Amino acid sequence: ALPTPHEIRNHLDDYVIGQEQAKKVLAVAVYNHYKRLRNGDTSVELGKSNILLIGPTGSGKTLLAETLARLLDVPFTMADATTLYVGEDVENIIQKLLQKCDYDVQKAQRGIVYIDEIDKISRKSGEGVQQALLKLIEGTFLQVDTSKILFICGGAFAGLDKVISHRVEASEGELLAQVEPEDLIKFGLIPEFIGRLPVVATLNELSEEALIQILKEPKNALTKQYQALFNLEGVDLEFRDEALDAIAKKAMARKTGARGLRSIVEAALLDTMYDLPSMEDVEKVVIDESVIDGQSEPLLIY
Amino acid sequence: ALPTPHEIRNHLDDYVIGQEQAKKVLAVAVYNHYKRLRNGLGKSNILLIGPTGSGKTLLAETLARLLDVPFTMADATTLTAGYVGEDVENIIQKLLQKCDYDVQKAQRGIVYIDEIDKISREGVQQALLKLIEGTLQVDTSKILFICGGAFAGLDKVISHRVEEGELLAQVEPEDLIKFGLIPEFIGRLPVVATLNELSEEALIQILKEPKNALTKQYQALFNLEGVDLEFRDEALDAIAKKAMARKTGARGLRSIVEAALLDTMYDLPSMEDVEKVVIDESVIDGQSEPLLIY
Amino acid sequence: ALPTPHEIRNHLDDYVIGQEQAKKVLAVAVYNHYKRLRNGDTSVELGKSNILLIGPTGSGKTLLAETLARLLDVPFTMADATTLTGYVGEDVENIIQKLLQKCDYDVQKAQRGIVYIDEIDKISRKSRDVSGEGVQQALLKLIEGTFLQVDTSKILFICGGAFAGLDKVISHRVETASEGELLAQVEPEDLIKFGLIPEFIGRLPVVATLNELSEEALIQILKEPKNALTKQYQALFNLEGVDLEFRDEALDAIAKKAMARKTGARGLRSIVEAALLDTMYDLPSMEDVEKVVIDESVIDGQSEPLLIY
Amino acid sequence: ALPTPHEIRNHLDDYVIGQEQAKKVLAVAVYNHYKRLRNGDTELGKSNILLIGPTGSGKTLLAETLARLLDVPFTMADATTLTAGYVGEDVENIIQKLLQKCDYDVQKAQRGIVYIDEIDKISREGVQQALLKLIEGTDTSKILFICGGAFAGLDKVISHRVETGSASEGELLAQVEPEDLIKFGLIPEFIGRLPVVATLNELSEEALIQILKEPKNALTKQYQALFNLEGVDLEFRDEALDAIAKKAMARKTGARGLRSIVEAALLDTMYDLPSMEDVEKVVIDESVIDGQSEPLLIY
Amino acid sequence: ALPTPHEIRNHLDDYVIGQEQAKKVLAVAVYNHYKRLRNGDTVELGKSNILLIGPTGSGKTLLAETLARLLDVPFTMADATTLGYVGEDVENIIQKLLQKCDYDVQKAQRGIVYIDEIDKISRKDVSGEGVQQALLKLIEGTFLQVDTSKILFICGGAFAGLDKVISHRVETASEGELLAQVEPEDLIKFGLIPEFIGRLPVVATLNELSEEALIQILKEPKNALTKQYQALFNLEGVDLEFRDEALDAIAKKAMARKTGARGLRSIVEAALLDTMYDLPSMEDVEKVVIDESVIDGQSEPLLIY
Amino acid sequence: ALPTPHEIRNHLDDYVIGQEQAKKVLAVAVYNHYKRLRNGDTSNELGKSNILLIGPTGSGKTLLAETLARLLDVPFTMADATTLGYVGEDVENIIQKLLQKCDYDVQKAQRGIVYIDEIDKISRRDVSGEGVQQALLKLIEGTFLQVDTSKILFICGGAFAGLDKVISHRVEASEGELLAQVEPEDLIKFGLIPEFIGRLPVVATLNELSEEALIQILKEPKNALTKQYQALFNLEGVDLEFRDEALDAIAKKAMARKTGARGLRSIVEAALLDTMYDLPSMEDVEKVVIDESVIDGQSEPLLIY
Ligand SMILES: Nc1ncnc2c1ncn2[C@@H]1O[C@H](COP(=O)(O)OP(=O)(O)O)[C@@H](O)[C@H]1O
């Protein structure tokens, strides 16, 4: 049983905050996609229903993609347009989709693929990727057809906010709503590629939980770096969950996104790293009062 | 039996509005092309020049369907490399893919190359040039090549010589030379068509008549929802106006329709009605919701 | 075995029409070039023999260059002088890696290659200039010869160009006929005043001039050749049960239209197609005997071709 | 034994006045950098620095001092001399010079420090991505990179951001963010290589005055030594020293414009001095500001 | 016994006319420089390196040479335009200084080096400023084994655009008033790097010579043009006389051509050309050069037998 | 007993045609140069009297230099500015060659004359090329030969193509009239450094080609046109012979077209075009090029089997 767009958007409210319009768009796009897949097209035409996500870094683009897969118990796989002989590395995205699908051709065709940082391959070699990756969107020894699978392409599109303004001539959100296929053309994306991404949802707000993860999960997350720096000091650095969240809020209030996370952590651990080599303690705990208030000093355990 | 240029242009009037001269040119070019193949001799290759969303791509597809001939697209920008030479032959394997791997019917195929004006300086102009002449073993000498493009600066070079629809008519092979296209390449595109900026009635029929028109698609999507989707004439016209005001042409039609039927497709599977009527006030004003009939 | 200049020019007559003098010059220049390499220069002096093509756009400059390569099974590569006009200094060597690409990275065969630079007349700094001249010397390093390790001393360099103003400077000098007669009086000092630097022109000892095709020349190309345009359409209309007749006043009218556009013989087809367009359109929808193409149908383009039932 | 950030900042107080926050930042950045090298890393932050301060605020002086305090090979380089494809091979020149002053010792060279001045001048780009290759390391992974610059327009972009609806430069530059440098002209991939950011304040009048007195090589101490070997005692009245500081600020030359001011004032004196027989020469304020009255002479 | 700045400037008045302020600056700069070497520095001590800024033919090079002769000190020139391999060509300026110093390390360290056309290497570029940093290592001081810390460095240049940058700052007269307002920051915007200008604390400026200035240059200097030709004709048994109306006529011709004092010789040579040609083929007493011979260039020099 | 400038110019009329003004200048310059050395300059100033030749290719610049040496039985040696850090020791090579043709006599070597061709080519690679100007400057000044380069006369030739343009943008007739208005500042903007031009006070200008000058350029040079075609025909088993009437006939055609030496090749190619075309299709011994083959262009080159 396919979940109605109402139910889809509803469950997205549990994992992602805000972006009500973008989720309303994804709900319909996803619904129509599988409402078409479980129909085998037509025994007539039908809209591919692919998606193009456009939002700031840490707005929840990746989070939304993963959630849509879990809500439909469908095999999900990611891929960066940056890390894309690469014509045989693009087909790798498929074998990975099968890996998490137990090599089931049918369930693999029902899968979802998310390509991050599409805005990075806009020729304005990376251009040729738009074509190699385009070969999948259309559909061609897996024997699996890359037609049935849903393709979601994310990206921040920094300059996109400018091209739209030079055309429509409010806030970035109001501008990204006026986004048009021709705007992405001038940005660097080729016509044949954009025509393959009909649905277009924009994100305007940043996601607290998205930023919180960027501080933890990534192999090179800020916490992991400072914990390694303090580590070679013989001192264990501990970030409390209330602190990480407090860091995410300070980033949003400044609209600096994920790029403004480092500047917040540095200011919080500066005083500590200064007079740290001049002490002899065990570990330094970072609380929320040390971030938000910035009044109290990080706890020190001797 | 080959359809006379009269019949070809006539059926093009059903899918595309206006551009009567460009269609008159394509009709003859296409007719002569297959009139040459079916008798065992000009290459008769075409070069489309028109604004974005004028119907360049639509015309190419239609010409294929009207002749039950395998059709395949390709963006020239994707070609602009040394390894892409083996990707230039990729356009063929796709043509064969949609042709059931038939060497004979693949030679009768139509190939469209979008954004030729984008590669105007060069390596691709000479690499893709190899196909135009003809070299899967399938010879590209038989297949028809249609190269599209907007050619923004072309309107200027022509003026500095002749000194938009009237200027593009005075277009000459030497004008494309100064634009960036190499001589050996332009000589392979004898036939050159020109498309004028589409009108309202133009966009209206593109929403209805084409076998894959937007309305036909959504009427089929709502159809598998047990709901009949009805587009009022006042709504279609309302959609055409929105498209021109944004200068997106035909390419900006989908983006308009999607936003207008977005809310409806969202809470549709959560209802039990008979049909939804889309009026003008639902598109232009975007305030009133589409009529629902239970 | 090396093809004598006679054989070289002979095979050039198959791919290119006219330009008998320019081909006579290229034949000798090319022959002497490889006659120098296959003999290892001198175990004594020897001219570089680098060529400079000067002809209108669509006169066959590029076509001649390619043919000379195919006739000698030698790796050929092009390059536009406009796309060159400091980082481009490392882009000038790009022309070499491309020559190796089509040479399967064989150093010896690559040295036997031919390089054609189009639009040299565009980088002449005369009344950006400082940047455009920087290429004349950057490309000059090649003509002489220096991680492909390949030397550019062996490869033949052919530089093409239309040289619009060149026809004027020569006239202001020889002054005391036609363009073909004036371009024959071309001198290294004429190219100097045009914008080319002395050190560069001295590297192009051979200068070939491609005269503009005469009306008579074009008229014959539309008739004589076994694959002439008229013979093509007369065959196309023939399989329609309709005889196609080209009046001599029309053929001459097409030649004039071609010259006025400077498209040469390459622009003859585009003219013929536009004139028989409407005809081929509503032809299969009729039942006549023959269609006569007059001059008023080509030049004026107003009157329709005569129809005889 | 590595010097604690406390000791590092302490020794910086001897060579540079003020900038206590910037020095607190450099102390930690430098300490962490070598604390990472002496432990062979392990993730670990590159810990590269970006200096932002007015001309003559002590950006270059701070860089040199950090090297001397760690007996580490130091070398400079101007970013304006990089802005060019052949310069890609000139980017490595900065390395051969680092080896020159390092006696060609690969290990000690890797422990070296490189200062690039006038980075704010190359903000559009080809250099930003060329010099970028070094920051990563091809090795250039071990050496510390300090990029200086005045960043004139930076004070404006920050204001158009930190504003709220409708302070001093030292307060605005503190609110500096990686995105501010983005709009300024620096590319994202480059700024991400300079995690550590320090901001310098325009040396106050009192700051300049001290630079003319306290430093063991202060201008006054030099000229007093010059006049000393003439049998003439040179006295700098306090009203005169501050007069020189103001002349320096009004010109925005910072501390670098201090010498040019002192010379012009003592020029006429140094000319007809060897042709006299006096005891001392007193320099008042009227000799600097007005430049009208001649320095007091006492036979 | 070191010459007092008074004596130094005084002897400069014999070789160079005008530029009294620039010479007052050089006198002090030079005096302080050697007053520092003879006392072995110390405590700090200002380098006192000089930067000459004046029009072409204002006497920048002449001043540099004279300062060397007045102190019997080895002198050597070098054009900044001639300056990675050039880094080893920079030390060539040193081996040449030793050549004219008989390879005496001590006397070589007391030498003076003049770099002309510094305004030409200002990046306003990659290889251009590479000299500002290479030639920089010298100013600080480094197989001669000779240290360059001791040698005096004088960098000359016309600095065409410098007159403009100063104006865009001093704004709220003549060139000689604007160049006086010159500041280290002005040279920064011009193309010179900060680290380089800080090595040239001293900055002397020269004005544009006038008619009366040029006239004296043709007479007063011990190597004046008139004295040279009067000596050339002297060894011909012919006395050469220059009327005051002629010398002034020469100055005007020089100013109208904006060549300054550098274009004085080219005018004198063309005037006495025909005379020097058919001179050895005569037997006269003296040749008088009138004004009509220079300005008009029509009438021939008066000939007395 | 020195030959007066009158006698010097007179003997130059025998070897070179026209250029009466340039020869009048060289006569005086050369006379003054040796009139200076034979008097030991001045016991206990004096112009270097060095020369700078400026004329089209094949105007007789080189011919004039050689003649001045033969007329004074003085050791002469050439050198190209093109063939010039290591080259800093290749500049002194010009001296050892001067000694070679001087039998290693230091005194007679100091009385020698050195001609540097194509000086206009080293005017700012801009770094290396320009550097030759100062490296070559060391000689003009004067420094194991032990010989001083101060005594030897230096004549620097060159075509200076762009020089005709810079002069026009300044004085704002014919080229000759323009080159007469030449000034030291014009050569400055051209690429020559100030310190170098000041060493060449004398500036002579040519504007007329010489038949005998061009005839030599077709024969003497190791890379002469005749030697190149004789080598090309050589590898065809055919000896190419250029009659003296033909070479002279080529020089004429070159001058009538004012194309100078640059237009010599375009003349020879056209004359040997038809020959090189149907030559590989024959079996003869040699091909003789007569005058009637060049001028009239009617008769075909003689063929001997
Ligand atoms: N904080 C300081 N204390 C003492 N002297 C200083 C200070 N800052 C700069 N100076 C003096 O200024 C001179 C040049 O300053 P510089 O390093 O160029 O500053 P910036 O890096 O801001 O250009 C140095 O020689 C130094 O003596």
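Swiss-Prot numbering applies to chain C: residues 63-105, 108-149, 152-193, 200-218, 235-264, 281-413, in that order.
Backbone N, Cα and C atoms are what each Cβ position is placed from, and that goes for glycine too.
Copied over from Swiss-Prot, here are the features:
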BINDING   C:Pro120, C:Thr121, C:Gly122, C:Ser123, C:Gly124, C:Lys125, C:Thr126, C:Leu127  ATP binding site
MUTAGEN   C:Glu185 to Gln  No ATP hydrolysis
MUTAGEN   C:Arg370 to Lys  No ATP hydrolysis
Practice task
Please report the end-to-end Cα distance in Å across the unmodelled region of 2 residues, from C:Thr149 to C:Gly152, as a whole number.
Solution key: 9
Practice task
Between C:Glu185 (mutagenesis position) and C:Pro120 (ATP binding site), find the distance joining the two CA atoms and give it rounded to the nearest Å.
Solution key: 11
Fill in the blank from the handout: Across 16 unbuilt residues, the C-alpha atoms of C:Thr218 and C:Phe235 lie a whole number of Å apart, namely 12
Completion exercise
By Cα geometry, the one of the binding-site residues (C:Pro120, C:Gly124, C:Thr126, C:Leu127) nearest C:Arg370 (mutagenesis position) is C:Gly124
Practice task
Let me know the whole-Å distance spanning the Cα atoms of C:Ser193 and C:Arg200; 6 residues are not modelled in that stretch.
Solution key: 11
Exercise for the section: Could you check the recorded positions C:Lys125, C:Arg370 and say which one's CB has the fewest neighbouring CB atoms inside 10 Å? Expected result: C:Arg370
Problem - Cα-Cα span in Å, C:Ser105 to C:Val108, with 2 residues unmodelled - result: 7
Practice task
Would you mind pulling the DSSP three-state label for C:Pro120 (ATP binding site)?
Solution key: coil
Exercise for the section: Fewest other Cβ atoms within 10 Å: which of the binding-site residues C:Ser123, C:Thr126 wins that one? Let me know. Expected result: C:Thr126
Exercise for the section: Where the model skips 16 residues between C:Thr264 and C:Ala281, what's the CA-CA distance in Å to the nearest whole number, could you check? Expected result: 12
Exercise for the section: Could you list the residues of the same chain, at least six apart in sequence, whose Cβ is under 8 A from the Cβ of C:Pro120 (ATP binding site)? Expected result: C:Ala250, C:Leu314, C:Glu316, C:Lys366, C:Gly368
Practice task
Tell me the Cβ contacts of C:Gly122 (ATP binding site) under 8 Å, same chain only and six or more apart in sequence, or just say none.
Solution key: C:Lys366, C:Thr367, C:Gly368, C:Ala369, C:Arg370, C:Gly371
Practice task
Using all protein chains in view, find how many other C-beta atoms are within 10 Å of the C-beta of C:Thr121 (ATP binding site).
Solution key: 19
Practice task
Could you check what DSSP calls C:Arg370 (mutagenesis position) once collapsed to helix, strand or coil?
Solution key: coil
Practice task
Kindly assign C:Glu185 (mutagenesis position) to one of the three DSSP-derived states: helix, strand or coil.
Solution key: coil
Fill in the blank from the handout: Within 10 angstroms of the C-beta of C:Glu185 (mutagenesis position), the count of other C-beta atoms across all shown chains comes to 20
Exercise for the section: Please report the number of other Cβ atoms within 10 Å of the Cβ of C:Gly124 (ATP binding site). Expected result: 26
Exercise for the section: Taking the Cβ of C:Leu127 (ATP binding site) as the centre, count every other Cβ atom within 10 Å, in any protein chain shown. Expected result: 18
Handout entry: Subset of recorded positions C:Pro120, C:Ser123, C:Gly124, C:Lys125, C:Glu185 within reach of chain B (CB-CB under 8 A)
Key = none
